[PDB]
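**Q** What follows is a structure written as structure tokens; I'll ask about it next.
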There are 4 protein chains.
Amino acid sequence: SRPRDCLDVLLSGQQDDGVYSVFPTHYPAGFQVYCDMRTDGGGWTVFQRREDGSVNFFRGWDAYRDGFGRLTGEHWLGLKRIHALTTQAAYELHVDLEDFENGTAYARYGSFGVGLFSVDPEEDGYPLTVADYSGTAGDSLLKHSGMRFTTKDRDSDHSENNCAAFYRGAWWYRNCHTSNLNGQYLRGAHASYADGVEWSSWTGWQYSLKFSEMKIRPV
Amino acid sequence: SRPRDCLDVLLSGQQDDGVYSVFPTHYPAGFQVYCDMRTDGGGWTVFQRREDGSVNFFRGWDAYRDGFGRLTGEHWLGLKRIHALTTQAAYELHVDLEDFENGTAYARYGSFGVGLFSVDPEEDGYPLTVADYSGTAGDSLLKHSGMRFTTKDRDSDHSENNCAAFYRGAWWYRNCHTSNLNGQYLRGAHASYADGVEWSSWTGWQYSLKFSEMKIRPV
Amino acid sequence: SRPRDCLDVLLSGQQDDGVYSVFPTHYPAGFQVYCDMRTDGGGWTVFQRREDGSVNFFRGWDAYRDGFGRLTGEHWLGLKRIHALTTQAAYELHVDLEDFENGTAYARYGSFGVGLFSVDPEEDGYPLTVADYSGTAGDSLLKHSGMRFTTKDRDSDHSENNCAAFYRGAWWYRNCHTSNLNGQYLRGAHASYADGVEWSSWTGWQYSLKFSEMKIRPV
Amino acid sequence: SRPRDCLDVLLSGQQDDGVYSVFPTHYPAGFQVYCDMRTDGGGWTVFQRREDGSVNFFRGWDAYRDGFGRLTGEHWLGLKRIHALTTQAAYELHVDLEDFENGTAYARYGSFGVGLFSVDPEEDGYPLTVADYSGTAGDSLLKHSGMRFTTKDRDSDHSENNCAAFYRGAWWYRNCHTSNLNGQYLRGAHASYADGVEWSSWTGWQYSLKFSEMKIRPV
Ligand SMILES: *[C@@H]1O[C@H](CO)[C@@H](O[C@@H]2O[C@H](CO)[C@@H](O)[C@H](O)[C@H]2NC(C)=O)[C@H](O[C@@H]2O[C@@H](C)[C@@H](O)[C@@H](O)[C@@H]2O)[C@H]1NC(C)=O
Ligand SMILES: *[C@@H]1O[C@H](CO)[C@@H](O[C@@H]2O[C@H](CO)[C@@H](O)[C@H](O)[C@H]2NC(C)=O)[C@H](O[C@@H]2O[C@@H](C)[C@@H](O)[C@@H](O)[C@@H]2O)[C@H]1NC(C)=O
Ligand SMILES: *[C@@H]1O[C@H](CO)[C@@H](O[C@@H]2O[C@H](CO)[C@@H](O)[C@H](O)[C@H]2NC(C)=O)[C@H](O[C@@H]2O[C@@H](C)[C@@H](O)[C@@H](O)[C@@H]2O)[C@H]1NC(C)=O
Ligand SMILES: *[C@@H]1O[C@H](CO)[C@@H](O[C@@H]2O[C@H](CO)[C@@H](O)[C@H](O)[C@H]2NC(C)=O)[C@H](O[C@@H]2O[C@@H](C)[C@@H](O)[C@@H](O)[C@@H]2O)[C@H]1NC(C)=O
Ligand SMILES: CC(=O)N[C@H]1[C@H]([C@H](O)[C@H](O)CO)O[C@](O)(C(=O)O)C[C@@H]1O
Ligand SMILES: CC(=O)N[C@H]1[C@H]([C@H](O)[C@H](O)CO)O[C@](O)(C(=O)O)C[C@@H]1O
Ligand SMILES: CC(=O)N[C@H]1[C@H]([C@H](O)[C@H](O)CO)O[C@](O)(C(=O)O)C[C@@H]1O
Ligand SMILES: CC(=O)N[C@H]1[C@H]([C@H](O)[C@H](O)CO)O[C@](O)(C(=O)O)C[C@@H]1O
Ligand SMILES: [Ca+2]
Ligand SMILES: [Ca+2]
Ligand SMILES: [Ca+2]
Ligand SMILES: [Ca+2]
């Protein structure tokens, strides 16, 4: 009765999409998550969802560490929880996207982790590990591999300015991004440059997507 | 020997009203609570009690998060503990009231929860879920459903001012309240408007009740 | 292998005085304590020791909450740990004293607790419960029963001034004390009034004792 | 499946050098460490590594308490973790060194601990216990036995100045050091006095070593 993630939940015989308790190896108090039990056989732990612009994603370091929003709607699970999940086994990442024309695409990454070898993942800036792309959305994440997480109030990017401030989001920014899924909910085509919910490989630098979901499952 | 609430305590063969250790799913350190083993067959976990005005209830955010008073007297268990209890199963709420003429009434709610789907219940303001009224006191809580918790130093209400400051309490204020059980212990009829221990549906807007107890049990 | 106190350690077959790991009900991480396995059959958990004046006891709230000194020498275990121990069962208190003439005396209290019913024992000031005196030192603690703990930087006493500042210690001060075992190590008779390691019932108001040990065991 | 250290990992049949989860007695959440499964039969828990100067070691108290760097490279595990490991059993210390001429030497200490009897190891300054030298590097640590840990922002040394500031490191400084393995990565011979990665007994006061590893195993 102590599943470590949504795959453990599924394999214990819980087949319905919804909110479940999980207990990562180094987070034994555990916490609630949204489980996707449908995509590619199910067992995905959601850590990010955009769908309606109801939640402010232009938040500081503490909010991105601790999480915000609601599991049933738009949310960010929190980097401390994403670290606890991704360090306990080898995980893949699934990213579901939707445009405002009801077009959908996905990106799959064979390996995904946050601060995997960091003694203090918070001080080390929750650095991204990501490799092995496949899917229909194209790759907009591999160039982010190795980058620390940057917020408007904590700059660990490779730009002379703050990428999070400039592109109004929070991400593993380099100089600055190919993806920006925590960017502003600008609702489709926008004149502003690359500061919406962007996945450059699918819809370019000036299209804020309607829906994103980022979720993990052990390989 | 790890009951999750006062019902687990009762069903393990502890029939006496009093203080017991409970261990919620996501609060495994556990904590002590007052158990009501009498009301409607027993197994109720108390989280609020007014009885004599001996404890200051006009407290800030941190006090309402962490709890205050004593389990054997006037107390608030703390929103972090009420979140830990109400997210681990489906709970009902029982509210016992007494006026200064030894009149008593109660309100029962078939569903009750605090920050049930909140990634960070503290940042999300411990929002109230409450439905399905029955009893003798009348309903003074259903209009509060969906509201965040507001204190004198943290305003998440739907008023242009701070409802907690204005009505000298701490509650899931809208604009502003039908109930105010954490209000001032003004002892019966008062000239001041709605700033005492108010349950509007029973005793109106200018009567501070002698006794309140708010308690939960799994359905 | 999870003893809750020094009595559990003793009954598991550890007969030697020394440092052991204990795991109180609501402090499951556990911590190390000094166990007295000799006094009245053994199984006493030490929480205070004076013996040489090597450790500064004139410390603030945080130090008295979290503890200081070393388990093998002069120390204060910390009110958070003393709360965790005394709330998990019914404990007695033993107080061993020594003067500078190698005279010894003790006080035994049939009941002892710190913040026993406090929702937040820290905010409630770790109030003392103590009753049922017997021994050779006389009673210098029963008048302290019901008092919150006062430090130089947090005044919860019944004096118009700060008793901890005035008598250079930290205690469940009333107005102000009959005992002051966390007072200055003034080494025997002193001109200053009641600001040393005082046990008034044995050695009066102007004698700083050489040795004190305060320790607990379940009845 | 809850090894307390790298020796428990080894004896469970994990023979490969690498990163593993360990669960110390009083740190039950556990954490990841680098295990050396080769040196003198294996089972060593690494807590310090220098190899390339890629990580800043001139850090403050909080960084030395909580840890920094990466387990696969240069890192400091953190004094809170080193306290949790060394208080749960009797440990020996192994120190591996390398100069820039591919010369190697080691120091072995039959006993090693950090804040072993400290009620609050952080407030007590994580004092060093170390005894019983043998090896090829010579002894540069025994004179540090009994000293608290000093950083540039927290001075507990026996110098009139701050040893950590003066020798640009963080250590159990006396007045001031025979070893300085958290000093600046100055890369071999340097004109500056004793402010590099120094092991005085092997390479003197003006030679910053290429590689250091500090690791522990139960005797
Ligand atoms: C894009 O998908 C949407 C979600 O399924 C469609 O809206 C939904 O249409 C349902 C019937 O298919 C209807 O019951 C739902 O109420 C509605 N959902 C929402 C969120 O509005 C949408 O369909 C268009 O809009 C609706 C309201 C109807 O007028 C349809 O005829 C429209 O095509 C899809 N959009 C397009 C452009 O196809
Ligand atoms: C309202 O209920 C109160 C609590 O039961 C009553 O007071 C209690 O009366 C007991 C005998 O019934 C007595 O032993 C208790 O000491 C007392 N409790 C307290 C808290 O005072 C109260 O009764 C009135 O007051 C008491 C002191 C007597 O004088 C009675 O004759 C009074 O009726 C009840 N009040 C009324 C108005 O009935
Ligand atoms: C009070 O008790 C002390 C602790 O036992 C005595 O000192 C100890 O005496 C031991 C022999 O009995 C000796 O081996 C210890 O080294 C010594 N301990 C310390 C802490 O000094 C003390 O005895 C007096 O002082 C010692 C040094 C001798 O000179 C004795 O002859 C003295 O009586 C006791 N004091 C008195 C006044 O009896
Ligand atoms: C000191 O040890 C180093 C690590 O083993 C040597 O460098 C390594 O040499 C390997 C072949 O032995 C080679 O495959 C590795 O790429 C290389 N590692 C690194 C980190 O460079 C080093 O050997 C000297 O430098 C290398 C590049 C060659 O030119 C050798 O001929 C050199 O001797 C050793 N240094 C000395 C002075 O022996
Ligand atoms: C959103 C984003 O990161 N855009 C960045 C672009 C693109 O990387 C480039 O056009 C390749 O598409 O490069 C810069 O102009 C640049 O190199 O100075 C910085 C700018 O921040
Ligand atoms: C205690 C309380 O909340 N009273 C509020 C009342 C009642 O809601 C209303 O009289 C229905 O009974 O409405 C207001 O006057 C209003 O709408 O502007 C605000 C006031 O704060
Ligand atoms: C150490 C101590 O508390 N002394 C206190 C004494 C004794 O309580 C009293 O002499 C009975 O022995 O009373 C006071 O003088 C007083 O009542 O004003 C205050 C003073 O702080
Ligand atoms: C690195 C270091 O600690 N050097 C110290 C040296 C050596 O201890 C001494 O030369 C023995 O080798 O002593 C001092 O000069 C001294 O005593 O005043 C202080 C100086 O900080
Ligand atoms: Ca930057
Ligand atoms: Ca407001
Ligand atoms: Ca006072
Ligand atoms: Ca100094």
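Here chain C follows Swiss-Prot for its numbers: 239-457, in order, are the residues you see.
This deposition comes from X-ray crystallography, 1.9 Å.
Keep in mind that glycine also has a Cβ here, set from the backbone N, Cα and C atoms.
Sharing the feature lines straight out of Swiss-Prot:
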type    : residues       : note
BINDING : C:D393, C:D395 : Ca(2+) binding site
MUTAGEN : C:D393 to N    : Complete loss of binding to acetylated bovine serum albumin and reduced binding to chitin; when associated with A-395
MUTAGEN : C:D395 to A    : Complete loss of binding to acetylated bovine serum albumin and reduced binding to chitin; when associated with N-395
MUTAGEN : C:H415 to G    : Complete loss of binding to acetylated bovine serum albumin and chitin
MUTAGEN : C:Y431 to S    : Significantly reduced binding to acetylated bovine serum albumin and loss of binding to chitin; when associated with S-405
MUTAGEN : C:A432 to V    : Complete loss of binding to acetylated bovine serum albumin and chitin
**Q** In this structure, which of the mutagenesis positions C:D393, C:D395 has the fewest other Cβ atoms within 10 Å of its Cβ?
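**A** Each of the mutagenesis positions C:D393, C:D395 was scored by Cβ atoms within 10 Å; lowest is C:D393.
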**Q** Looking at the mutagenesis positions C:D393, C:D395, C:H415, which ones sit with their CA no more than 10 Å from the CA of C:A432 (mutagenesis position)?
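**A** Among C:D393, C:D395, C:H415, the ones whose Cα sits within 10 Å of that of C:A432 (mutagenesis position) are C:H415.
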**Q** Relative to the Cβ position of C:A432 (mutagenesis position), how many further Cβ atoms are located within 10 Å?
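**A** If we count other Cβ atoms within 10 Å of C:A432 (mutagenesis position), we arrive at 23.
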**Q** Reported as an integer number of Å, what is the Cα distance between C:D395 (mutagenesis position) and C:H415 (mutagenesis position)?
**A** 10
**Q** List every residue in the same chain as C:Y431 (mutagenesis position), at least 6 positions away in sequence, whose Cβ is under 8 Å from its Cβ.
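**A** Within the chain, C:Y431 (mutagenesis position) has Cβ neighbours under 8 Å at C:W443, C:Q444.
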**Q** Counting across all protein chains shown, how many other Cβ atoms sit within 10 Å of the Cβ of C:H415 (mutagenesis position)?
**A** 29
**Q** C:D393 (mutagenesis position) to C:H415 (mutagenesis position): how many Å between their Cα atoms?
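**A** That separation, Cα to Cα, works out to 14 Å.
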